[PDB]
Amino acid sequence: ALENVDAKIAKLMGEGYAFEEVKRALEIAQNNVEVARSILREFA
């Protein structure tokens, strides 16, 4: 509709964690939220 990457970020914001860890986990994982989520709960 308007936002693109924000949808992914917010998708990770749900769980509630650092911002730097989210965005970085998004780009590095090749715009993948699932993979990011896997490492999002893995702390590091």
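Chain A residue numbers are taken from Swiss-Prot; in order, the displayed residues are 928-971.
Recorded method is solution NMR.
Note: Cβ is positioned from N, Cα and C throughout, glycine not excepted.
What Swiss-Prot says about this protein:
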type	residues	note
DOMAIN	931-970	domain 'UBA'
MUTAGEN	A937 to E	Loss of ubiquitin binding. Reduced levels of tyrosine phosphorylation
MUTAGEN	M940 to A	Loss of ubiquitin binding. Reduced levels of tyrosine phosphorylation
MUTAGEN	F946 to A	Loss of ubiquitin binding. Reduced levels of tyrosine phosphorylation
MUTAGEN	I966 to E	Interferes with dimerization. Reduced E3 ubiquitin-protein ligase activity. Reduced levels of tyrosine phosphorylation
MUTAGEN	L967 to A	No effect on interaction with ubiquitinated proteins
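What Swiss-Prot annotates, mapped onto the structure for a quick look.
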residue: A937; record: mutagenesis position; DSSP class: helix
residue: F946; record: mutagenesis position; DSSP class: helix
residue: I966; record: mutagenesis position; DSSP class: helix
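For the pair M940 (mutagenesis position) and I966 (mutagenesis position), the Cα-Cα distance reads 14 Å. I966 (mutagenesis position) sits 14 Å from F946 (mutagenesis position), taking the Cα positions as reference. Among the listed mutagenesis positions, namely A937, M940, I966, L967, the Cβ with the most fellow Cβ atoms inside 10 Å is that of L967. Sequence-distant neighbours of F946 (mutagenesis position): residues of the same chain at least 6 apart with a C-beta under 8 Å from its C-beta are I936. Comparing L967 (mutagenesis position) with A937 (mutagenesis position), their Cα atoms are 13 Å apart once rounded.
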